[PDB]
Number of protein chains: 2
Amino acid sequence: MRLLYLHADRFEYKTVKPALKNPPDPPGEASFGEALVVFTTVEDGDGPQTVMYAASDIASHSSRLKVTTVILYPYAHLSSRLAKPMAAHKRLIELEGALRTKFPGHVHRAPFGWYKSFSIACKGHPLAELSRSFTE
Amino acid sequence: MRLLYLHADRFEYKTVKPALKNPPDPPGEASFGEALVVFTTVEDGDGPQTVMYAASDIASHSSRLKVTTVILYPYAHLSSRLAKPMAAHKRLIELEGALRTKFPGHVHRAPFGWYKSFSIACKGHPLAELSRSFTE
Ligand SMILES: C[C@@H](O)[C@H](N)C(=O)N[C@H]1[C@@H](O)[C@H](n2cnc3c(N)ncnc32)O[C@@H]1CO
Ligand SMILES: C[C@@H](O)[C@H](N)C(=O)N[C@H]1[C@@H](O)[C@H](n2cnc3c(N)ncnc32)O[C@@H]1CO
Ligand SMILES: [Mg+2]
Ligand SMILES: [Mg+2]
(Lines of atoms letter the chains of each structure in order from A and count residues from 1; the text may use other names and numbers.)
(Lines give C-alpha, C1' and ligand atoms only; values in the text may rest on other atoms or scores of the structure.)
(Ligands and ions follow the chains in the order given, each with its own letter.)
Protein backbone atom coordinates (compact mmCIF):
# COMPACT_ATOMS: atom_id res chain seq x y z
CA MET A 1 0.00 0.00 0.00
CA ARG A 2 1.22 3.45 -0.92
CA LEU A 3 -0.36 6.53 0.72
CA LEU A 4 -0.07 10.28 0.34
CA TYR A 5 -1.18 12.32 3.43
CA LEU A 6 -2.35 15.83 2.53
CA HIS A 7 -3.39 18.10 5.42
CA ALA A 8 -6.06 20.14 3.78
CA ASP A 9 -7.86 23.33 4.74
CA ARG A 10 -10.67 22.17 2.46
CA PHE A 11 -11.38 19.30 0.06
CA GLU A 12 -14.06 18.31 -2.33
CA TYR A 13 -14.58 15.77 -5.06
CA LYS A 14 -17.27 14.75 -7.58
CA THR A 15 -17.46 11.53 -9.53
CA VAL A 16 -17.63 12.18 -13.26
CA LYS A 17 -17.42 9.25 -15.72
CA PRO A 18 -17.18 5.57 -14.55
CA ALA A 19 -13.52 4.43 -14.66
CA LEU A 20 -14.41 0.74 -14.40
CA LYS A 21 -17.05 -1.12 -16.39
CA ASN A 22 -19.23 -1.61 -13.25
CA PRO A 23 -18.00 0.70 -10.38
CA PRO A 24 -18.66 -1.13 -7.08
CA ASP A 25 -19.67 2.14 -5.38
CA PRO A 26 -22.49 4.58 -6.36
CA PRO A 27 -21.62 8.07 -7.81
CA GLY A 28 -21.60 11.19 -5.64
CA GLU A 29 -19.83 14.19 -4.27
CA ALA A 30 -18.74 15.66 -0.98
CA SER A 31 -16.85 18.57 0.47
CA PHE A 32 -15.05 19.16 3.74
CA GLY A 33 -13.20 21.57 5.90
CA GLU A 34 -9.94 20.84 7.62
CA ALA A 35 -9.08 17.16 7.05
CA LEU A 36 -6.32 14.73 6.39
CA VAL A 37 -6.87 13.68 2.76
CA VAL A 38 -5.26 10.18 2.26
CA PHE A 39 -4.67 9.33 -1.38
CA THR A 40 -4.59 5.51 -1.30
CA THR A 41 -3.02 3.13 -3.78
CA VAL A 42 -3.65 -0.58 -2.98
CA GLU A 43 -0.72 -2.78 -3.99
CA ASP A 44 -0.46 -6.45 -4.90
CA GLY A 45 1.07 -7.55 -1.55
CA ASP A 46 -1.64 -5.92 0.64
CA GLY A 47 -3.55 -8.00 3.12
CA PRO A 48 -4.94 -7.67 6.58
CA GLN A 49 -1.61 -6.81 8.30
CA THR A 50 -1.04 -4.01 5.75
CA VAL A 51 -4.46 -2.58 6.46
CA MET A 52 -4.01 -2.55 10.19
CA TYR A 53 -0.55 -0.95 9.97
CA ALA A 54 -2.01 1.73 7.70
CA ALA A 55 -5.03 2.29 10.01
CA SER A 56 -2.74 2.80 13.01
CA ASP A 57 -0.44 5.18 11.21
CA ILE A 58 -3.26 7.26 9.73
CA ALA A 59 -4.71 7.47 13.25
CA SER A 60 -1.40 8.51 14.82
CA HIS A 61 -0.60 11.08 12.17
CA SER A 62 -4.11 12.46 12.48
CA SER A 63 -3.64 12.65 16.25
CA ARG A 64 -0.32 14.51 15.77
CA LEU A 65 -1.97 16.97 13.32
CA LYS A 66 -5.00 17.42 15.60
CA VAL A 67 -7.45 16.65 12.69
CA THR A 68 -10.84 15.13 13.31
CA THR A 69 -11.68 14.20 9.71
CA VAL A 70 -9.85 11.73 7.39
CA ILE A 71 -10.76 11.22 3.76
CA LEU A 72 -9.81 7.83 2.20
CA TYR A 73 -9.49 8.74 -1.47
CA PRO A 74 -8.82 5.80 -3.83
CA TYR A 75 -5.96 6.75 -6.19
CA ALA A 76 -4.33 4.62 -8.88
CA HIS A 77 -1.24 6.67 -9.48
CA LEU A 78 1.00 6.53 -6.43
CA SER A 79 2.91 3.37 -7.37
CA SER A 80 3.63 0.82 -10.12
CA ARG A 81 2.46 -2.39 -8.37
CA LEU A 82 -1.34 -1.98 -8.22
CA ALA A 83 -3.63 -4.66 -6.90
CA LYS A 84 -6.60 -5.59 -9.16
CA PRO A 85 -9.76 -3.54 -8.73
CA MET A 86 -11.77 -6.16 -6.79
CA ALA A 87 -8.95 -6.76 -4.28
CA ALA A 88 -8.32 -2.97 -3.97
CA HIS A 89 -11.97 -2.20 -3.28
CA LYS A 90 -11.98 -4.93 -0.63
CA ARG A 91 -8.78 -3.64 1.01
CA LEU A 92 -10.11 -0.04 0.98
CA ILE A 93 -13.34 -1.17 2.68
CA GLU A 94 -11.19 -3.04 5.28
CA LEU A 95 -9.05 0.05 5.73
CA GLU A 96 -12.10 2.21 6.37
CA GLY A 97 -13.28 -0.32 8.95
CA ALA A 98 -9.85 -0.58 10.60
CA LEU A 99 -9.44 3.15 10.80
CA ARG A 100 -12.70 3.51 12.74
CA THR A 101 -11.22 1.27 15.47
CA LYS A 102 -8.18 3.56 15.86
CA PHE A 103 -9.37 7.08 15.07
CA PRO A 104 -12.36 8.77 16.69
CA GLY A 105 -13.21 11.41 14.06
CA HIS A 106 -15.07 11.44 10.79
CA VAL A 107 -13.87 8.86 8.28
CA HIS A 108 -15.14 9.27 4.74
CA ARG A 109 -14.33 6.76 2.08
CA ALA A 110 -14.64 8.30 -1.41
CA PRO A 111 -16.25 6.09 -4.11
CA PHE A 112 -14.19 3.50 -5.92
CA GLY A 113 -14.02 2.90 -9.71
CA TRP A 114 -14.84 6.49 -10.83
CA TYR A 115 -13.01 9.24 -12.60
CA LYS A 116 -13.30 12.22 -10.33
CA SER A 117 -12.71 15.91 -10.13
CA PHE A 118 -11.40 17.33 -6.90
CA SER A 119 -10.15 20.48 -5.37
CA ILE A 120 -7.94 20.71 -2.38
CA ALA A 121 -6.38 23.52 -0.61
CA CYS A 122 -3.37 21.90 1.00
CA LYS A 123 -1.62 23.56 3.93
CA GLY A 124 1.99 24.48 3.61
CA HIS A 125 3.22 23.59 7.02
CA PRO A 126 6.07 21.10 7.50
CA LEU A 127 3.90 18.02 8.04
CA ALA A 128 1.17 18.89 5.60
CA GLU A 129 2.36 16.44 2.82
CA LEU A 130 3.97 13.07 3.64
CA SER A 131 4.09 9.71 1.88
CA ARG A 132 3.77 6.27 3.54
CA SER A 133 4.26 2.67 2.45
CA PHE A 134 2.89 -0.44 4.17
CA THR A 135 3.49 -4.08 3.45
CA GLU A 136 3.29 -7.53 4.94
CA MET B 1 12.13 10.52 -12.60
CA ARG B 2 8.57 10.07 -11.42
CA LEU B 3 5.85 12.48 -12.61
CA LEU B 4 2.19 13.06 -11.88
CA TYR B 5 0.24 14.92 -14.65
CA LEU B 6 -2.78 16.80 -13.30
CA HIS B 7 -4.95 18.63 -15.85
CA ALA B 8 -6.14 21.53 -13.81
CA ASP B 9 -8.86 24.12 -14.29
CA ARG B 10 -6.86 26.33 -11.92
CA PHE B 11 -3.72 26.09 -9.77
CA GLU B 12 -1.93 28.20 -7.29
CA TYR B 13 0.87 27.82 -4.80
CA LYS B 14 2.72 29.92 -2.20
CA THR B 15 6.04 29.14 -0.58
CA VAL B 16 5.75 29.08 3.20
CA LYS B 17 8.73 27.93 5.33
CA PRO B 18 12.12 26.95 3.77
CA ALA B 19 12.34 23.13 3.47
CA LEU B 20 16.10 23.14 2.90
CA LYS B 21 18.70 25.05 4.90
CA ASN B 22 19.46 27.36 1.91
CA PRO B 23 16.70 27.02 -0.80
CA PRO B 24 18.36 27.56 -4.21
CA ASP B 25 15.32 29.48 -5.47
CA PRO B 26 13.73 32.68 -4.03
CA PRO B 27 10.26 32.52 -2.31
CA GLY B 28 7.07 33.46 -4.14
CA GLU B 29 3.63 32.61 -5.33
CA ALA B 30 1.68 32.24 -8.53
CA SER B 31 -1.71 31.24 -9.82
CA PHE B 32 -2.98 29.98 -13.14
CA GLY B 33 -5.94 28.98 -15.19
CA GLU B 34 -6.17 25.84 -17.23
CA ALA B 35 -2.78 24.08 -17.11
CA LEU B 36 -1.05 20.77 -16.92
CA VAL B 37 0.38 20.68 -13.38
CA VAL B 38 3.41 18.24 -13.38
CA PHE B 39 4.37 17.10 -9.90
CA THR B 40 8.04 16.12 -10.38
CA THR B 41 10.15 13.80 -8.29
CA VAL B 42 13.83 13.61 -9.41
CA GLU B 43 15.32 10.14 -8.87
CA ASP B 44 18.87 8.94 -8.36
CA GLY B 45 19.29 7.54 -11.91
CA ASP B 46 18.21 10.77 -13.71
CA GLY B 47 20.49 12.38 -16.22
CA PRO B 48 20.23 14.15 -19.51
CA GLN B 49 18.45 11.31 -21.40
CA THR B 50 15.80 11.17 -18.63
CA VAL B 51 15.21 14.88 -18.91
CA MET B 52 14.77 14.83 -22.64
CA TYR B 53 12.39 11.85 -22.54
CA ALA B 54 10.34 13.65 -19.90
CA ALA B 55 10.36 16.94 -21.88
CA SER B 56 9.06 15.16 -25.00
CA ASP B 57 6.34 13.32 -23.15
CA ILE B 58 5.15 16.38 -21.25
CA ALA B 59 5.01 18.19 -24.59
CA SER B 60 3.07 15.40 -26.31
CA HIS B 61 0.60 14.97 -23.49
CA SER B 62 0.10 18.72 -23.37
CA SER B 63 -0.50 18.69 -27.13
CA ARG B 64 -3.07 15.87 -26.72
CA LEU B 65 -4.84 17.80 -23.91
CA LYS B 66 -4.71 21.07 -25.89
CA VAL B 67 -3.14 22.95 -22.89
CA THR B 68 -0.89 25.94 -23.39
CA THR B 69 0.50 26.16 -19.84
CA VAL B 70 2.63 23.57 -17.94
CA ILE B 71 3.63 23.96 -14.32
CA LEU B 72 6.79 22.07 -13.19
CA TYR B 73 6.14 21.61 -9.49
CA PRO B 74 9.00 20.02 -7.51
CA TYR B 75 7.57 17.24 -5.29
CA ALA B 76 9.44 14.88 -2.97
CA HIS B 77 6.75 12.32 -2.42
CA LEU B 78 6.10 10.44 -5.64
CA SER B 79 8.75 7.76 -5.18
CA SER B 80 11.26 6.17 -2.77
CA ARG B 81 14.50 6.72 -4.74
CA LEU B 82 15.03 10.51 -4.54
CA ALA B 83 18.07 12.22 -5.94
CA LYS B 84 19.88 14.64 -3.56
CA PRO B 85 18.64 18.22 -3.52
CA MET B 86 21.51 19.73 -5.55
CA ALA B 87 21.20 17.13 -8.33
CA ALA B 88 17.36 17.45 -8.30
CA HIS B 89 17.45 21.22 -8.62
CA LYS B 90 19.89 20.86 -11.52
CA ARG B 91 17.73 18.24 -13.27
CA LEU B 92 14.58 20.38 -12.76
CA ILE B 93 16.32 23.40 -14.31
CA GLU B 94 17.40 21.15 -17.25
CA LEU B 95 13.85 19.86 -17.56
CA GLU B 96 12.46 23.38 -17.73
CA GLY B 97 14.99 24.19 -20.44
CA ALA B 98 14.27 20.98 -22.39
CA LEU B 99 10.54 21.48 -22.23
CA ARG B 100 10.84 24.92 -23.86
CA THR B 101 12.42 23.24 -26.91
CA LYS B 102 9.44 20.88 -27.31
CA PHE B 103 6.39 22.78 -26.07
CA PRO B 104 5.36 26.24 -27.27
CA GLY B 105 3.23 27.42 -24.32
CA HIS B 106 3.92 28.89 -20.92
CA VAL B 107 6.32 26.86 -18.79
CA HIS B 108 6.51 27.82 -15.14
CA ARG B 109 8.95 26.18 -12.83
CA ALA B 110 7.82 26.49 -9.18
CA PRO B 111 10.57 27.24 -6.60
CA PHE B 112 12.70 24.45 -5.24
CA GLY B 113 13.54 23.75 -1.56
CA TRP B 114 10.37 25.29 -0.01
CA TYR B 115 7.40 23.99 1.88
CA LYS B 116 4.41 25.21 -0.04
CA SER B 117 0.69 25.54 0.09
CA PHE B 118 -1.26 24.93 -3.08
CA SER B 119 -4.73 24.63 -4.37
CA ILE B 120 -5.74 22.85 -7.49
CA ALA B 121 -8.97 22.19 -9.08
CA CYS B 122 -8.27 19.07 -11.08
CA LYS B 123 -10.54 18.07 -13.96
CA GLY B 124 -12.30 14.76 -13.83
CA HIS B 125 -12.00 13.71 -17.41
CA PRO B 126 -10.34 10.42 -18.36
CA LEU B 127 -6.88 11.84 -19.04
CA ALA B 128 -6.85 14.43 -16.31
CA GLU B 129 -4.55 12.42 -13.91
CA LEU B 130 -1.76 10.15 -15.19
CA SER B 131 1.60 9.05 -13.80
CA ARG B 132 4.87 8.72 -15.77
CA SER B 133 8.31 7.29 -15.09
CA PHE B 134 11.52 8.05 -17.00
CA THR B 135 14.94 6.53 -16.72
CA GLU B 136 18.20 6.06 -18.52
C1 LIG C 1 -8.48 8.25 -12.20
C2 LIG C 1 -8.86 9.23 -11.06
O3 LIG C 1 -9.86 10.21 -11.55
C4 LIG C 1 -9.39 8.50 -9.77
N5 LIG C 1 -9.02 9.20 -8.49
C6 LIG C 1 -8.88 7.06 -9.67
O7 LIG C 1 -7.54 6.89 -9.37
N8 LIG C 1 -9.79 6.06 -9.85
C9 LIG C 1 -9.38 4.68 -9.72
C10 LIG C 1 -9.81 4.21 -8.36
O11 LIG C 1 -11.13 4.78 -7.90
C12 LIG C 1 -9.92 2.72 -8.62
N13 LIG C 1 -8.72 1.79 -8.43
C14 LIG C 1 -8.45 0.73 -9.23
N15 LIG C 1 -7.39 0.07 -8.74
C16 LIG C 1 -6.97 0.70 -7.63
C17 LIG C 1 -5.94 0.45 -6.76
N18 LIG C 1 -5.12 -0.58 -6.90
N19 LIG C 1 -5.78 1.24 -5.70
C20 LIG C 1 -6.62 2.32 -5.48
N21 LIG C 1 -7.68 2.60 -6.38
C22 LIG C 1 -7.81 1.75 -7.44
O23 LIG C 1 -10.46 2.58 -9.94
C24 LIG C 1 -10.09 3.77 -10.71
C25 LIG C 1 -9.03 3.42 -11.76
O26 LIG C 1 -9.37 2.14 -12.28
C1 LIG D 1 7.22 19.42 1.02
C2 LIG D 1 6.27 20.14 0.02
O3 LIG D 1 5.61 21.28 0.68
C4 LIG D 1 7.00 20.60 -1.29
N5 LIG D 1 6.14 20.55 -2.52
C6 LIG D 1 8.26 19.78 -1.58
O7 LIG D 1 8.07 18.48 -2.00
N8 LIG D 1 9.46 20.41 -1.43
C9 LIG D 1 10.69 19.69 -1.73
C10 LIG D 1 11.14 20.13 -3.09
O11 LIG D 1 10.87 21.59 -3.39
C12 LIG D 1 12.62 19.87 -2.98
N13 LIG D 1 13.22 18.51 -3.36
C14 LIG D 1 14.23 17.92 -2.69
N15 LIG D 1 14.57 16.78 -3.33
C16 LIG D 1 13.78 16.64 -4.41
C17 LIG D 1 13.69 15.67 -5.38
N18 LIG D 1 14.50 14.62 -5.40
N19 LIG D 1 12.81 15.81 -6.35
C20 LIG D 1 11.95 16.90 -6.40
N21 LIG D 1 12.01 17.91 -5.39
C22 LIG D 1 12.95 17.72 -4.42
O23 LIG D 1 13.00 20.22 -1.64
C24 LIG D 1 11.81 20.07 -0.79
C25 LIG D 1 11.98 18.86 0.14
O26 LIG D 1 13.34 18.82 0.54
MG1 LIG E 1 -22.51 14.21 -9.55
MG1 LIG F 1 4.68 34.66 0.12
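Along the chain as shown, residues are numbered 1 onward.
Method of determination (from the header): X-ray crystallography, 1.7 Å.
In case you wondered, yes, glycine gets a Cβ from its N, Cα and C as well.
If you check Swiss-Prot, you get these features:
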- B:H77 to A: Isolated domain has decreased deacylation of mischarged L-seryl-tRNA(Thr), no activity on L-threonyl-tRNA(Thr). Deacylates correctly charged glycyl-tRNA(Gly) (MUTAGEN)
- B:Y115 to A: Whole protein and isolated domain have nearly wild-type deacylation of mischarged L-seryl-tRNA(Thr), no activity on L-threonyl-tRNA(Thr). Same results; when associated with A-129 (MUTAGEN)
- B:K116 to M: Isolated domain does not deacylate mischarged L-seryl-tRNA(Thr), no activity on L-threonyl-tRNA(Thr) (MUTAGEN)
- B:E129 to A: Whole protein and isolated domain have nearly wild-type deacylation of mischarged L-seryl-tRNA(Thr), no activity on L-threonyl-tRNA(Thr). Same results; when associated with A-115 (MUTAGEN)
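Taken in sequence order, the mutagenesis positions B:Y115, B:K116, B:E129 that lie near ligand 2, meaning a CB under 6 Å from one of its atoms, are B:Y115, B:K116.
Rounded to the nearest whole angstrom, the C-alpha distance between B:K116 (mutagenesis position) and B:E129 (mutagenesis position) is 21. Cα of B:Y115 (mutagenesis position) to Cα of B:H77 (mutagenesis position): a span of 12 Å. The DSSP secondary structure for B:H77 (mutagenesis position) is coil.
In sequence order, B:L4, B:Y5, B:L6, B:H7, B:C122 make up the list of same-chain residues 6 or more apart from B:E129 (mutagenesis position) whose Cβ falls under 8 Å from its Cβ. Cβ neighbour count for B:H77 (mutagenesis position) (all protein chains, 10 Å cutoff from its Cβ): 21.
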